[PDB]
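**Q** Below is the structure I would like to discuss, written out as structure tokens.
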Amino acid sequence: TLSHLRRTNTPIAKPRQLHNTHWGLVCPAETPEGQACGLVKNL
Amino acid sequence: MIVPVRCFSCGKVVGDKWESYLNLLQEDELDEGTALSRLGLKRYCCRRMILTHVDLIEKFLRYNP
Amino acid sequence: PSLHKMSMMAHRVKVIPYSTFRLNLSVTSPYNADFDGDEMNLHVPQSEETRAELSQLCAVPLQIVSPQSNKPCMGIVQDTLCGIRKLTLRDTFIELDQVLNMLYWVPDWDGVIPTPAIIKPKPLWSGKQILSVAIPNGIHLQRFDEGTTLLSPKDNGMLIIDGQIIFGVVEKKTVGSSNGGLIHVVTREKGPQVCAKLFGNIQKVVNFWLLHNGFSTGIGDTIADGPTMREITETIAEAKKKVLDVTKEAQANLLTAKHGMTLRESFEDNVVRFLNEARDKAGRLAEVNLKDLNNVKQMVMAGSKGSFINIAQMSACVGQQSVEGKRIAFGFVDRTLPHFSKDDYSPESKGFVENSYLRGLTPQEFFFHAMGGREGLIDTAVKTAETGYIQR
Amino acid sequence: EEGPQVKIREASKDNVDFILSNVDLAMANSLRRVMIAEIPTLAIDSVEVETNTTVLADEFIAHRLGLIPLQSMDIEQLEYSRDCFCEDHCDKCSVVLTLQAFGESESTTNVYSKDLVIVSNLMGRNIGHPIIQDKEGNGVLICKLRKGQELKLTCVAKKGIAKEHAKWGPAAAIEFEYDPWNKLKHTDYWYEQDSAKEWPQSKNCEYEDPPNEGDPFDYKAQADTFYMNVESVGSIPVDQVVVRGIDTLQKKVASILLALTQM
Amino acid sequence: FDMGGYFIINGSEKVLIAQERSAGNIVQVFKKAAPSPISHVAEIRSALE
Amino acid sequence: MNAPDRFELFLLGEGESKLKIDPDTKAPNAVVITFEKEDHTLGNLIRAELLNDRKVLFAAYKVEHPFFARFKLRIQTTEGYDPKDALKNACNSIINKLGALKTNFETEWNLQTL
Amino acid sequence: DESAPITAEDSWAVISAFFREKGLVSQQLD
Amino acid sequence: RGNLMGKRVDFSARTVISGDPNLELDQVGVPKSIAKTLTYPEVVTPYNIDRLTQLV
Amino acid sequence: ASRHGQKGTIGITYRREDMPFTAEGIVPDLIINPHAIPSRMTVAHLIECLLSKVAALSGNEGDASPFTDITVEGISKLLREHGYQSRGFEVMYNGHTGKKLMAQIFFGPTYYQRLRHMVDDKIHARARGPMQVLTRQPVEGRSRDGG
Amino acid sequence: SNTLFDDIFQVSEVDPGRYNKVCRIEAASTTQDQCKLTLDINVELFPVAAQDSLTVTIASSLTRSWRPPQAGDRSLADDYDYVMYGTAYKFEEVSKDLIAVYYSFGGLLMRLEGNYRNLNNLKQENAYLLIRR
Amino acid sequence: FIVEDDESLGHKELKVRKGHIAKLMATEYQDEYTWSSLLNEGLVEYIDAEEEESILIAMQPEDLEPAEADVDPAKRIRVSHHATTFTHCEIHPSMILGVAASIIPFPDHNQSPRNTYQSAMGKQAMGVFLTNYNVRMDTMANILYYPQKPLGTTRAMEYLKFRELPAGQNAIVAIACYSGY
RNA sequence: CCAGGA
Ligand SMILES: [Mg+2]
Ligand SMILES: [Zn+2]
Ligand SMILES: [Zn+2]
């Protein structure tokens, strides 16, 4: 329930990769495997 | 929620020991490790039963009907 | 998916209790199945004709040697592979009691108790000896590994004469889905029905033996010697300087680029090369310091699971992290993270994970490993559909 | 005296520490297995629920009632309902327990194994009494009720073994060790520097002679002398866990001899 | 323990999933690829608050 | 759901004998006893005692699959000696050994004051 | 000594306060 | 592609797989429930007549 | 699964007597394969266990927090203080024979999770059943008794 | 049915490279200079140190299954301290009148180098190895 | 955390002092000094990604503040506080993690994706979801009979209510080869 | 579509 209220969607350069700018803002591990991998960010 | 009767791993009754444990902590101020051991809970399988219990029942009772 | 003729094979029914489809472990590989929550499909023929088609063309034993790579596509795995090495060491001797159970366990056993390799003081049988009961007569095999003599001092290679092991330890090269394999020879020499029986046989003996011998794996198996850890730390330490030395050399404009490369491209190549040379040295240090009693080494030795790098990364040093081939780049203006100074080309800044998994990762190491880790998950995800359509 | 011998080290209501010498490991183990699995006990097996206003599920409670230990001293004079001649249960084959509880108190009202009452005729045999080892004399805490929280149910306790359900397990952990100095070479000690320094010495080391390095390996040597500890749950007294265990295994063997006899 | 942050719509609990987008009113320069008449572009996605 | 009844472990099936003695074809004076609704508890016990018998040439047992409570025990004896008799004696020896064990425990327990 | 530098365990006392105030769905609510 | 090259089919069954060291290479453990659902149409013949009558 | 991406289904359930046991009388609730650990490199799983073993004996909350000064050596020392062998190994005896295992088993508590995927909600079989109207072919999904 | 080789050797070296219960032993015949011996032995059962004089015998006998006891009344063809049973696997022609025979006692390997026993040793599953002193 | 060169006595030091810390734990015992109190007293600040570009952060305060004027081998290899420029300090580096990853014990000892896997599986782990389960009509509800708090825990779980509402049980686990099942 | 499983 908690992790669902902190979920981020990104619709449509290399978006799936974990960017340096994601430090402290988004979880480096919590992302799906497959299709949505790295397009569903968790705060 | 609500103390397990019998330790899963060996089946030593652990159902009686709950209040007694909670008492050896408030009333006796004793640390968890001594209270468990006082209560004769020697094997870690038995220890984990009480030590890691979450008595959710007490919250459940807070609702009226 | 079903990207194979072996992804659909004909099996004999065995009605059993409990809600799961049970399969023999050696048939795992062709299907590409595991038991982490995989489901499988079952189709029932309705005609005498259809049944014949299944039994006569696509039955599991027929499918053992595949035309894909002209070699066996099923071999001995996991417990049975791990236990097979353990059983077949010179050190390994079995007392009468257990020999009788191990023998009875073989469903086609002649009823003949083999003469013990040691007759007094105390009758004792070897692993090699009692495994050879599963090996059918007429089966001839010879293999020379690095340093194999007819005296096989290191219990190297393999020598099976008339379906009886003479020397060497049984493992992946012998009993796996290998080109020269005990399986390849058996299917070819004795038949698919005979070879299929051999799988069951080898496993019934091995699994039984290992049930009673036992086998585990702990943190103690990742732990490396006190001085080996000093020696590892001082391996990274010297490589860290070697890198600073090339950096100081590049900052002083003395560096001379390799024909067809940027002065910078040339530098990064060197840095990356030293740091890897290092991770491997540090690894090969631990790998050597771990005794044969190391449960991880034991699994790696049999070929049941794990490789060199796994020991290296766990015991000694994780190593350099890459994204798009290059080290962690400057996502922030002239730096990888806000905890660093600008224009920092140091190993620590561009993603070199100095520590072992046993030691733990620093927040910086943790995030860089996370970036590098995410890259693989992305291709795993994508490749999956690209690869699918290629097949079609 | 005769064949295998016992030498008790410590005794209580709950524990038996002893030494079993002049025995086959196979025998020591087979006894150990039987004590865990095949000794009969009485335990709640059917729970008819008339009312439940509790925060807990009918079956959640039901499950617990089975795990409550019951006096199984005279378990041997009770029949297994399966073997009994009635329709379901009777006196010759069961113990009927009753439990009526209500939150009269503004404070939380507790439900204990003591709150169980026998309604069936006992035929004057030591059976079905909820085992109370509790200092305050309450036994097992079954439930907690608030105000209008009522729990009205009926229990049918039946003779059974741990093979059918672990509730009929009269024994807790059974400790079992042999050869505290690895004289038999039955284990290859995993180590980093020294197996002697790294691995803790057993209690039982004191009850055996250390090997003394300047001696060859005794291959002829065999496993006899077993340091065991039998822990009771309550249903049967510690001694009777051992005795009844010995007897069950004996009866189990007799059946085979008899089977051969009928053949 | 229930934290809120959700809505109840015709019985069911609905979460408004945060939607990632690029910030507007932002000057960005990009090199337009090898086969192109235009070599570089300055873009501004201008929009009102 | 596809779960077998728990009593199936110990309670004999409809028309199912505890013992089924079949003769071994591959070896002279050898037999195979299948024990229904039995486990290691009895198998390993009997096997180990037959090992003590000098006139017993071969003895081993196996639980062919864990979903089923049954085990096959193979007995081979010297010519003239019957394997059924071998099994009979080992069974007896076990009982007599257990009888003493009980007697010895009882005596020792009665001596304790706890 | 109320002006003494903070230790590493003390960072949790700040984190405690962050959550005491904001909670876990701060963003959704705000 | 969806109704002709591929088809949904009868006499099909699906469940979670698990391993077994006691099954023979070529066999497959089939849950009783699955066996009790899936059927083979056997023709009544002098050879099977009695057996078949019994399963009936 | 554990909290280390170490997932799996139950292969068999064994009673206490069949299970391997410590001399102390302790038995596992779960037996997981050594073959998981190496390829996967889930070191924290092994540490979780060691620490949880100490925690269970000590009656103190085992701090498994990320960036800390807790070492596998630190925990090892504490476990030796409790009488167990420092690296979590324990000698086990085979359940069927009672004979000591030649190997010593890495044994201790580990937090395991029960996941939403249960065999009985998955199992499905069909042999003639409902058909679609248009295509006159087997209907879709377990739910609809599809093929 | 009879003996095939007999000589007393003296152990030069004993080697347990990683092996805890087994050792490769290097010996030479005290009688014949031409004669040498390489052999894996269960040193946990019958210990061997260097400079030990050992009587090493072959013999093709004393077929079908194996029987355990009764050996009390039976003629223990062992006047020796450690006995093995293995298979002859190779016949190396090491120049001149010199020969070398390879024996595997269920993995425990043996290499005997000499000359004379042309009229003795054979490529047979049947070959016992007897050792005393 | 804000760090200032501003300190009469010595070097560049983190605004927040042991006095504020006790001033907060006083309010922690009361259940007057909130998070807002640290924010208005300019001890702590809010930094977005664009602003992050111009700052310089220390990971640990104490470990990354006073310079050097034997060493434990078991601990991981750490860098230094070479910077005299430090504008800010990290409250706690573990805070880079989201709700799911914050239940992973020792995630610094696992291979990168194994962590990514757990933060996906725990979402499918059974347990008590809310204490009011008995009063709500939802399609499907799965509740664990006897939930247990974990023996190995994260300092971050305190805030995640995990020990109060767990997702599993501490099982006695042997890593062994047994029947091959 | 949405959410998930190998
Ligand atoms: Mg899988
Ligand atoms: Zn216990
Ligand atoms: Zn009755």
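Placement of Cβ uses the backbone N, Cα and C atoms for every residue, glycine included.
Heads up, here are the entries from Swiss-Prot:
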type    : residues               : note
MUTAGEN : F:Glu108 to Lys        : Transcript termination readthrough. Lethal
MUTAGEN : F:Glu108 to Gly or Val : Transcript termination readthrough
MUTAGEN : F:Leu111 to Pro        : Transcript termination readthrough
MUTAGEN : F:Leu114 to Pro        : Transcript termination readthrough
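Please situate the listed features within the shown structure.
**A** Non-local neighbourhood of F:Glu108 (mutagenesis position): empty, since no residue in the same chain at least six residues away has a C-beta under 8 Å from its C-beta.
Under the three-state DSSP scheme, F:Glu108 (mutagenesis position) falls in the helix class.
Every protein chain shown contributes to the tally, and the Cβ of F:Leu111 (mutagenesis position) ends up with 9 other Cβ atoms within 10 Å.
DSSP assigns F:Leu114 (mutagenesis position) to coil, not to a helix or a strand. Non-local neighbourhood of F:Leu114 (mutagenesis position): empty, since no residue in the same chain at least six residues away has a C-beta under 8 Å from its C-beta.
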